[PDB]
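Undergrad: Dumping the structure here so I can ask a few things about it.
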Amino acid sequence: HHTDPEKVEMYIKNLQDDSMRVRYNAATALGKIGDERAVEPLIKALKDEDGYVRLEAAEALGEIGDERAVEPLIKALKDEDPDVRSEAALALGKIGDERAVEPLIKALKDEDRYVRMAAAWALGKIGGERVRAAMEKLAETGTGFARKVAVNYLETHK
Amino acid sequence: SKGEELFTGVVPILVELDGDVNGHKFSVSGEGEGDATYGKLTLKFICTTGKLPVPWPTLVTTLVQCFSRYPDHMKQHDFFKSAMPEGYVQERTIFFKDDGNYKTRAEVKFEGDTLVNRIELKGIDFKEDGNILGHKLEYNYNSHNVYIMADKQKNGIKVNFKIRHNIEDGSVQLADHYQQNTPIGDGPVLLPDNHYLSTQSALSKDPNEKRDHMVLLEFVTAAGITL
């Protein structure tokens, strides 16, 4: 598909603007736009001094769906801020990489509920056998929120 | 689906809300029209009870997802349309980061041939010098993704998302939305694989209207599945 290079430049630049609302908007923008040139800059936005900015940059990388950002996202799951680590989960379920199956299953056990909920979807999205596998094991090794999820997938998915 | 046939052109819309936030009673009502062919929603909502105790954005989400533009290949996943015209029930719980929380119950259905949303809101724990009760929020909205996932156990969907409300001279007040929808009638409905929706909303103000109001321009368009 086609990406307006004028805006692409602008927004990747704006990613290092003094104002945070600016660089927050640049994240959302570049996610929708979906250009490969924004992936690298967005992983470096993933370490942004501001949390809300880190946060978008995450889902932004999810939207763009490039397999490059899988690892940095997995590391971003461990972010201090929970909201950021939630959107990182969601992002990883979008990309659909199997490499996020474990770190997501680990997040089903996260302290914050939204982050537990995010992962749930994300895994549900990725699916297939390597998910179906870890789910069947979790119906026994798991407990509480996480356990409730495992059974629900094995209910729905084959 | 039989529901989707209804939304083929432009369909008029109506919304009514009764709310109570930390005691502050109020009610909102709105009128407009929606072309699911473009995912477009265009409406005007007004506080009937004079002044609104909260900032308009909070209520956006609670105050129709049947007008969502589902692509051709994903047409099997529009639970909302499928549930019509009998309609569906949208129950939410909205935790504001470092502030209070809402509980809502909406009844979204077709009346004659107008889409109608009837909501019943309950707010608690909201800080008085909070952003909500302190009206510290900008008059605009962001693009968000609404994460959808079927509920085999019940017979509908668990929806979840995290709204980002801009502060006037500040960052962002978050809002974890925990949603759940369920059908009104007993008809058969589509239950979808995990996908999401991509929203674009615009807030504006009519100069001629003197009441407490909001002018909304939405564009929900579904994404996720691939074929």
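Numbers in chain B come straight from Swiss-Prot, and the residues shown are 2-64, 68-231, in order.
If you check the header, you will see the structure was determined by X-ray crystallography, 3.4 Å.
Every residue gets a Cβ built from N, Cα and C, even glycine.
According to Swiss-Prot:
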| type | residues | note |
| --- | --- | --- |
| MUTAGEN | B:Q69 to M | In Citrinine; leads to excitation and emission peaks of 516 and 529 nm, respectively; when associated with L-68; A-72 and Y-203 |
| MUTAGEN | B:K79 to R | In Topaz; shifts the major emission and exitation peak up to 20 nm; when associated with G-65; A-72 and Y-203 |
| MUTAGEN | B:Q80 to R | In Azurite; shifts the excitation and emission spectra to shorter wavelengths and increases quantum yields compared to BFP; when associated with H-66; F-145; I-150 and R-224 |
| MUTAGEN | B:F99 to S | In alphaGFP/cycle 3 GFP; improves folding at 37 degrees Celsius, reduces aggregation at high concentrations, and increases the diffusibility of the protein inside cells; when associated with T-153 and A-163 |
| MUTAGEN | B:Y145 to C | In mut1.9; shifts fluorescence lifetime from 3.03 to 2.74 ns |
| MUTAGEN | B:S147 to P | Increases fluorescence at warmer temperatures such as 37 degrees Celsius |
| MUTAGEN | B:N149 to K | Increases fluorescence at warmer temperatures such as 37 degrees Celsius. In Esmerald; leads to brighter fluorescence; when associated with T-65; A-72; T-153 and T-167. In VisGreen; leads to brighter fluorescence; when associated with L-64; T-65; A-72 and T-167 |
| MUTAGEN | B:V176 to A | In mut2.1; shifts fluorescence lifetime from 3.03 to 2.50 ns; when associated with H-145 and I-198 |
| MUTAGEN | B:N198 to I | In mut2.1; shifts fluorescence lifetime from 3.03 to 2.50 ns; when associated with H-145 and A-176 |
| MUTAGEN | B:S202 to F | In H9; increases fluorescence at 395 nm excitation; when associated with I-203 |
| MUTAGEN | B:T203 to H, W or F | Results in significantly red-shifted excitation and emission maxima |
| MUTAGEN | B:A206 to K | Abolishes the tendency to dimerize and leads to monomeric fluorescent proteins |
| MUTAGEN | B:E222 to G | Suppresses the 399 nm excitation peak, leaving only the longer wavelength peak at 475 nm |
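Show me how these features fit into the structure around them.
TA: DSSP assigns B:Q69 (mutagenesis position) to coil, not to a helix or a strand. There are 22 other Cβ atoms within 10 Å of the Cβ belonging to B:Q69 (mutagenesis position).
Under 8 Å, Cβ to Cβ, and six or more positions away along its own chain, B:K79 (mutagenesis position) finds B:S2, B:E5.
Other Cβ atoms within 10 Å of the Cβ of B:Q80 (mutagenesis position) number 14 in total over all chains.
B:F99 (mutagenesis position) counts 17 other C-beta atoms within 10 Å of its own C-beta, drawing on all protein chains shown. In the three-state DSSP assignment, the secondary structure recorded for B:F99 (mutagenesis position) is strand.
According to DSSP, B:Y145 (mutagenesis position) sits in a coil region rather than a helix or strand. Around B:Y145 (mutagenesis position), the C-beta neighbours below 8 angstroms that are at least 6 residues distant in the chain are B:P58, B:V61, B:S205, B:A206, B:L207.
With a 10 A radius on its CB, B:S147 (mutagenesis position) counts 18 other CB atoms from all the protein chains.
Sequence-distant neighbours of B:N149 (mutagenesis position): residues of the same chain at least 6 apart with a C-beta under 8 Å from its C-beta are B:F165, B:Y200, B:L201, B:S202, B:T203.
In the three-state DSSP scheme, B:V176 (mutagenesis position) falls into the strand class.
The Cβ of B:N198 (mutagenesis position) lies under 8 Å from the Cβ of B:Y151, B:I152, B:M153, B:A154, B:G228, each of which sits 6+ residues away along the same chain. B:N198 (mutagenesis position) carries neither a helix nor a strand DSSP state and counts as coil.
Every protein chain shown contributes to the tally, and the Cβ of B:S202 (mutagenesis position) ends up with 20 other Cβ atoms within 10 Å.
Residue environment of B:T203 (mutagenesis position) contains 23 other Cβ atoms, counted within 10 Å of its Cβ in all protein chains.
DSSP assigns B:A206 (mutagenesis position) to a strand segment in the three-state reduction.
Annotation for B:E222 (mutagenesis position): spatial neighbours B:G40, B:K41, B:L42, B:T43, B:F71, B:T203, B:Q204, B:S205, B:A206, criterion Cβ-Cβ under 8 Å with sequence separation of six or more.
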Undergrad: Which one is it: of the mutagenesis positions B:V176, B:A206, which Cβ has the fewest other Cβ atoms within 10 Å in this structure?
TA: B:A206
Undergrad: Please identify, among the mutagenesis positions B:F99, B:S147, B:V176, the one with the smallest Cα-Cα distance to B:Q80 (mutagenesis position).
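TA: The smallest Cα gap between B:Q80 (mutagenesis position) and any of the mutagenesis positions is with B:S147.
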Undergrad: Fill in the CA-CA distance, B:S147 (mutagenesis position) to B:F99 (mutagenesis position), as an integer in Å.
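TA: So the alpha carbons of B:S147 (mutagenesis position) and B:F99 (mutagenesis position) sit roughly 19 Å from each other.
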Undergrad: For the mutagenesis positions B:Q80, B:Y145, B:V176, B:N198, B:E222, which residues show a Cβ-Cβ distance under 8 Å to chain A?
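TA: Near chain A: B:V176, B:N198.
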